[PDB]
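Peer 1: Before I ask anything, let me first share the structure, which is written out below as structure tokens.
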Amino acid sequence: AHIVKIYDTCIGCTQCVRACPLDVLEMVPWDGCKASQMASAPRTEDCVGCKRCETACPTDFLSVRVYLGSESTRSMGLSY
Amino acid sequence: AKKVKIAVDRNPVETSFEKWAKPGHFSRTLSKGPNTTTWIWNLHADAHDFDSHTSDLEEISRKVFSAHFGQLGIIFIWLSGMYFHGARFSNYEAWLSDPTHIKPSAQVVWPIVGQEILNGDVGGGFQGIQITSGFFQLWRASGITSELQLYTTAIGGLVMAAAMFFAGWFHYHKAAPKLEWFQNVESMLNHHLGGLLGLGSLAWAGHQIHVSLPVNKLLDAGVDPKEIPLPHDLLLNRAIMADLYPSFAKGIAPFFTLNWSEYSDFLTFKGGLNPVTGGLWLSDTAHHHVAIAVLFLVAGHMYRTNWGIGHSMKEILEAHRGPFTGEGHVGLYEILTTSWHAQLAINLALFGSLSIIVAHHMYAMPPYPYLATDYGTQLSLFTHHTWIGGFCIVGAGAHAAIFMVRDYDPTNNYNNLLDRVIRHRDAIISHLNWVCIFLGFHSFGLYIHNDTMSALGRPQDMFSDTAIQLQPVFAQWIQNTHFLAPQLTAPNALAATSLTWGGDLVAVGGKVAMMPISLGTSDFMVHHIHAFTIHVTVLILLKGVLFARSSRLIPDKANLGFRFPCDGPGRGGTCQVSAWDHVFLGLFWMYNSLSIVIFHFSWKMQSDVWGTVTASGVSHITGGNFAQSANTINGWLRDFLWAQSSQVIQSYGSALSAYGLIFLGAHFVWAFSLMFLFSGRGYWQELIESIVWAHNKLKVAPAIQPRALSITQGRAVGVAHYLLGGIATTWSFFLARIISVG
Amino acid sequence: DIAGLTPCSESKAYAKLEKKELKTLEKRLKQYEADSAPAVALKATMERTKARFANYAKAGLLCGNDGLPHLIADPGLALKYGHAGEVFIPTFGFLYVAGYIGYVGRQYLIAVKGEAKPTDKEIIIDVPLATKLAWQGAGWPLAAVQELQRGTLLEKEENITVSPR
Amino acid sequence: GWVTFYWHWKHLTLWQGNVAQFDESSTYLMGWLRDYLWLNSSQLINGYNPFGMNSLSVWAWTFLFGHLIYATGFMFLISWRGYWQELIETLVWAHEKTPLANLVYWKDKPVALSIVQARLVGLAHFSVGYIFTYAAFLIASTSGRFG
Amino acid sequence: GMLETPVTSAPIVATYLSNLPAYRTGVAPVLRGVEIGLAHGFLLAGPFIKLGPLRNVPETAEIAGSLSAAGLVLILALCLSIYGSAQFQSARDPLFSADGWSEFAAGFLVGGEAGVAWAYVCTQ
Amino acid sequence: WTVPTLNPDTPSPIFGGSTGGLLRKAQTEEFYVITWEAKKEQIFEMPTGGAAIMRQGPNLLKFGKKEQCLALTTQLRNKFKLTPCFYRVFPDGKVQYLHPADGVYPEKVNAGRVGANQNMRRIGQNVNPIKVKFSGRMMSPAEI
Ligand code: CLA
Ligand code: CLA
Ligand code: CLA
Ligand code: CLA
Ligand code: CLA
Ligand code: CLA
Ligand SMILES: CC1=C(C/C=C(\C)CCC[C@H](C)CCC[C@H](C)CCCC(C)C)C(=O)c2ccccc2C1=O
């Protein structure tokens, strides 16, 4: 399973959640930004490591980071 | 029943230089101007991608139509230059008198920095670079006898070039055809079959019957070129033509009375090669273009335009419906009238395959006088038109995948031939995958078997004619059948179409023009290498087209586009999944496969066909070493590459020294390309950061932020340099070799 | 002489080399006419070949056992024995031109940084400004040194971006 | 490579007594290609030929063996993972649907080499082919000439 | 579902496969091993004899080729055995089990070598 | 909102079939089922290749991996404005529901969700790799 971390520079644009092709991320309420919402990564066991979320994050440096880790059938994206 | 008619719009666009001063105007993304150096590359990459600038099909079609006029105008400038340089900087007039001893030349260099040594001694009291384009042979066949005639054609070429550029401007800025005009496919085929190909063939037959045949009949008889009648004297004076061809004494009455046998003297069916010049009979060539003219003119009356009679192309497609293919060819007509990429994919495929067929037929049936005995021209023309065909075919795969990503719509394709092909793509690629593995083992493995057996001192265990044999029995049967065709299956033909099938050799000026080609074990082995390398190229390109939209790895590959680098390091890594990357990989294999084709041709001709005729017999350039040596990889390395590269590496200090320089320079460009292929832009962007720091330290940092090339541009830059270096290396090696010995 | 070399004017191999090149040209000449176009071109080449070998000997170059000119790069050996024109003098010839080109480009780049849209002044060159800066670059060594002493040649370390460390 | 070419060519000319060849031909790159690589390959590539073989046939064989491993390395360096992973997926489909072969099955799911692995595998082939090609040429050219 | 096709789904093809030893259930794995081993073993001798390094020797060609076919059957038997060890470590047919496959591999060795020997007897 | 229950007898779209469908994995490890309601019969693109017609009313499809189900979901939502949902089905017969986990698509913020894998710091405030060395396994500074 890969590791996905959300850092406190998130502005709650939701672009990472829309970009993710496996519904790994979601938005949750927060008080640390104007949007009052923060990205969350509750389902990292389904993450494949494409890093489409990082491509979509506007903040600099990124507020969502993916650290490729142990491989499995789900993280290796196998249908066999 | 929409009538076929001319339809245009008046003054669609304004002619101004305003947009010439605003780079990127065509695209919304680039119109804002540059911020990073990546903008500059994006400007040139997307300039001619009309389909992405606008979503309007009519606007796309109008740009394509005028961009084609620009291509035609450029060819006329190029053609005009070739005719002009023949008139002013060539030894053509001297060549006509002594074609067998004088080397064609049409380029002269200025005496600067000591480059005048490239002006070699070519004959006729002339110094210049020897040319292998075969223009002298073409001009002789058409009947050109003076540099004035060459000069007038060049001036006409420039007028045509000006007309082509005017037409492009006129049909884009002044009177632009509408979309409904472009979609008359029935009308276009009628005009292009009977009008372009049909009347073009008939018109050229008129030139050959009235100009080429009389002029070449006297040239072969030995008449001095300056003393031959001018082409207009032949046209105006039927008395002169009657002397050369008595059939002209009867005028055109035989044509209208159906006594076509009267014209047997200049409309022949001889076959074979003209013994004096070693090229095809021009009387045979005239009857060819007369027959081809009638066939195409009939072909141009097949499709229905405005008067009921004819065929509807949509109706033909929808009637061909079988039990095994569901709906069938339904929906193809709408695909092929609304997608330029789909049309381009088909046309590139067959146009490229045609260029390869031209290469085989022109060497085997030399159509011009003194083309065969000029070994440099034979080698160059075959190699040139094979490379052109190779690139076009790879483009056919590229633009088939573009159609699949952009112009493909599932709603219009349900259970038709196109849909059903996508639904068993795993079956197709898995089977084609196995065929390539099978062909690689049983063709290239044989060479490895022979190399190991030879190194072990076991020649009796090799695959060869003196050992275990692999005879192309099927090809040998066909060679014999065509050799005996004039006896029973083509009774009215005097000779076989080519001397490759069998018979006796034709020698012109002491050199062999063509002789029977024998197929043995080495020919069996090399041919199955061709089948292997062609099948692999199909696998790569066909795989890209079938999996352009989705695969078991990227289920939504279409949304990513046609040209993207990857979908990230996830799923183990997805580098080079896009259909664009299947063209990128397919280019390498096409280059690999055609390189063996032109090495096969070069070694086989020098070993078995080309040579000098003497009293005892034929001595070939490489002395018939193809049969015994080309069955091992070591044989190719030693006997072909190492031995024949002697000419190019000893070229310094002579008129061929330029080929030596380009031989090294080509080796350099090829190796330079591996830098882009073996690396990635991550390293280079960090390197530029340190370089930018030095410029910042000196207040000399640019306003347009330097950026390492994109991932895709690294692959494009790599393959372009890889191809240029590799192909130029063979080009120098072939010409310096064949010109030196051939 | 220097490093065992000998003046080309006194070198046996150097003289023999000239004959070989002229002999090659003469051999091609005798297959043409006296005043035909090819013959005139070949004669012109032979004149340049003879002039070239006289000039190199007159220049006082050094030839090795190969009988080809060799160049001296050490400034002390060059000025000691009058070989300053081989490498030493051309060294300062190139640097003046190289600094000229670089200094002119740097002046233009600074000039447009003050404009509203510097990027559009780089793809589309401001030719009137470029010509003005092209002529003023002849005095770059004087201007370059004065910038160095006044401390405006280099940026401050605090105004340059750097990566984490 | 440049160091060992320089050492080898300067010594071959010394060992033959004709140092002038290096002094004259080493100043331009055609001399290296012509008078060093091409000239000294004559005996190597004749180790075995259609007429027979000699003691150099092992180095002749190893010479081509090196070129093959070197060229194979280009495949791992030029073509990257995404192409091969999708190709392997049709091979997995083909095995499962083939009668009399789907009785046998794998325990480790086939996948393409990783991104990092292929760089090492490509570099290993590149290096091995590099070494074996020059080792065969270095020994064969030197030993046949004098030994 | 999966793309229907006559090759994948036809009556004549299905019946032929169902009669092959691999698919003929109800037979002891050892007996299926012998039946399969005999067929492959008999064929395996052909190519070695005709195209082996000693093919042109009058009488040694038969012996050398068959002796090499016997060797390959031995190597294949090892492949079958270790495959069962790896695959079955913990279903309808007895063959696809640790006990069944071990018997299957043993039968293949006995049948395969018998087929190679039987092929030799045919020649001489 | 309550967790939907899968109906195995739901009709499936009109599709001829292809070679890009389920493999032996579905019979041994898991597969995925996506269901949705269709307003009218329409043609859509299968992520496995080809075109299928969706029946009016409920539809059901089976796919080999999760990404294939969520690829079809994006197509149905963006173009046809539908609201599909898919499950994970195990060979033992168990059915697991997901997407939408709580009934609301993750792009929209919803009360009751608990933040996961959220670090209350920036990327630049992680510790150095030396400080997480010999922790029993390869651990990034971001993990701690
Ligand atoms: C002087 C006449 C003229 C003028 C002022 C314009 C003006 C315009 N044209 Mg028009 N056009 C003209 C002639 C002219 N055109 C001609 C002769 C043709 C026929 C080919 C066309 C065909 C044409 C098309 C199809 C289009 C335009 C478009 C345009 C607009 C932008 C063009 C642009 O950015 O060009 C700048 C581009 C260049 C300077 C590139 C020149 C390319 C030519 C063909 C030379 C190719 C040389 C070749 C690469 C040589 C080999 C290179 C190698 C040695 C390195 C603008 C309104 C575009 C438009 O309206 O878009 C909305 C558009 O799509 N024009
Ligand atoms: C008998 C009629 C006829 C002829 C001879 C042609 C010829 C040609 N067409 Mg076609 N075309 C026709 C009818 C015809 N067309 C009709 C009726 C339609 C509408 C359905 C089209 C629509 C069409 C398109 C959309 C395109 C062509 C193109 C071409 C060219 C392809 C390249 C080639 O082979 O260049 C060979 C070159 C030559 C033979 C020399 C130059 C052309 C000579 C002078 C023939 C001119 C033919 C012209 C139609 C006559 C009237 C011109 C004007 C006075 C009105 C070629 C010149 C392509 C092209 O390149 O366009 C620029 C292209 O894009 N045609
Ligand atoms: C397109 C191809 C082509 C063309 C253009 C020609 C042309 C010609 N052929 Mg050839 N020919 C061809 C193909 C062609 N041929 C083929 C395929 C064959 C093999 C079957 C032959 C076999 C052949 C033979 C056997 C003969 C010719 C002959 C001729 C010439 C006279 C024909 C004749 O009597 O015309 C009769 C009349 C016409 C063609 C009509 C002319 C209409 C004019 C141009 C109208 C002008 C109107 C205008 C308004 C007036 C000007 C006004 C202005 C000044 C103000 C003529 C030069 C004859 C000849 O003399 O050969 C040397 C001849 O004997 N041809
Ligand atoms: C009839 C021929 C034809 C036509 C009309 C087109 C047209 C098109 N192609 Mg296609 N293509 C063709 C043949 C053709 N192609 C062939 C034969 C191949 C195989 C190589 C391809 C491969 C291909 C790819 C892979 C792609 C296209 C794309 C495109 C589109 C954009 C091209 C562009 O912007 O180029 C702009 C032009 C340039 C940047 C200049 C390229 C310069 C080359 C690399 C120089 C090579 C060396 C030079 C020839 C000689 C030495 C030069 C010297 C200075 C050293 C356009 C619709 C692109 C696209 O997006 O389509 C939708 C795209 O991705 N084509
Ligand atoms: C010399 C270099 C080289 C070699 C040997 C190969 C080999 C292969 N390539 Mg590759 N390739 C290369 C360079 C090379 N490539 C380069 C430079 C590129 C980048 C452009 C690519 C890009 C590329 C692509 C994109 C594809 C291939 C494909 C293939 C395969 C073709 C079919 C096949 O299985 O043939 C049979 C195998 C061979 C001929 C290899 C040598 C076999 C030897 C001689 C005999 C066997 C040895 C024997 C068992 C003894 C072993 C003893 C030992 C175990 C102790 C094959 C594995 C295609 C593929 O996979 O098709 C299925 C394919 O799609 N290649
Ligand atoms: C790139 C480094 C380099 C090297 C390796 C040499 C090497 C040499 N130089 Mg050169 N030189 C160089 C750069 C170099 N120089 C530069 C940059 C300049 C200034 C533009 C000079 C100016 C120069 C002069 C004026 C003289 C030499 C001389 C010499 C020779 C002996 C003294 C010497 O320099 O010892 C080793 C070099 C160094 C330690 C580096 C600094 C050398 C200084 C600048 C010059 C020392 C001269 C010395 C005191 C002369 C004493 C008399 C001598 C006969 C023993 C020797 C061949 C002398 C000569 O011609 O001898 C035959 C001599 O008279 N050099
Ligand atoms: C070398 C290299 C680079 C660096 C190469 C770059 C940045 C291209 C350099 C192009 C030219 C030389 C720079 C621009 C020149 C200007 C147009 C100004 C020139 C002015 C005059 C001298 C003409 C990559 O960016 C790269 C990316 C992906 C894979 C491999 C590689 C790769 O190998």
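The numbers used for chain D are those of Swiss-Prot, and the residues that appear cover 589-735, in sequence.
A Cβ is built for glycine as well, from the same backbone N, Cα and C atoms used for every other residue.
Just lifted these from Swiss-Prot, have a look:
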- D:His655 to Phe or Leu: Loss of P700 function (MUTAGEN)
- D:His655 to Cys, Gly, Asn or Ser: Contains somewhat decreased amounts of PSI, depending on the strain; significantly changes the spin density of the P700+ cation radical (MUTAGEN)
- D:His655 to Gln: Impairment of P700 function. More severe; when associated with 'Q-676' in PsaA (MUTAGEN)
- D:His655 to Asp: Very little PSI detected (MUTAGEN)
- D:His655 to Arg: No PSI detected (MUTAGEN)
- D:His655: chlorophyll a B1 binding site (BINDING)
- D:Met663, D:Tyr671: chlorophyll a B3 binding site (BINDING)
- D:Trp672 to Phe: Still able to photoaccumulate an electron on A1 (MUTAGEN)
- D:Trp672: phylloquinone binding site (BINDING)
Peer 1: Below 8 Å between Cβ atoms and chain B: which of D:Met663, D:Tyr671, D:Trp672 make it? I'm asking about the recorded positions.
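Peer 2: Contact set vs B: D:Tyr671.
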Peer 1: Same-chain residues six or more away whose CB lies under 8 A from the CB of D:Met663 (chlorophyll a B3 binding site)?
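Peer 2: Counting only residues 6 or more apart in sequence, the Cβ neighbours of D:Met663 (chlorophyll a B3 binding site) under 8 Å are D:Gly710.
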Peer 1: Between the Cα atoms of D:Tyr671 (chlorophyll a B3 binding site) and D:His655 (mutagenesis position), what distance do you get, rounded to the nearest Å?
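Peer 2: Taking the Cα atoms only, D:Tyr671 (chlorophyll a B3 binding site) lies 25 Å from D:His655 (mutagenesis position).
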Peer 1: By a simple count of other Cβ atoms within 10 Å, which of D:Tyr671, D:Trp672, the recorded positions in the record, is least packed?
Peer 2: D:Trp672
Peer 1: Near ligand 5, which of the recorded positions D:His655, D:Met663, D:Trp672 are found, taking a Cβ distance under 6 A to any of its atoms?
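Peer 2: Once distances to ligand 5 are taken from each Cβ, D:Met663 fall under 6 Å.
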Peer 1: Would you kindly give the Cα-Cα distance separating D:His655 (mutagenesis position) and D:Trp672 (mutagenesis position), rounded to the nearest Å?
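Peer 2: Here the two Cα atoms lie 24 Å apart.
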Peer 1: Inside 10 Å of the Cβ of D:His655 (mutagenesis position), count up the other Cβ atoms and send me the figure.
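Peer 2: 16, counting other Cβ atoms within 10 Å of D:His655 (mutagenesis position).
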Peer 1: May I ask which of the recorded positions D:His655, D:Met663, D:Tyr671, D:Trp672 have a CB within less than 6 Å of any atom of ligand 6, listed in sequence order?
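Peer 2: With ligand 6 as the reference and 6 Å as the Cβ limit, the list is empty: none.
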Peer 1: According to DSSP, does D:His655 (mutagenesis position) fall in a helix, a strand, or coil?
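Peer 2: Where D:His655 (mutagenesis position) sits, the three-state DSSP reduction gives helix.
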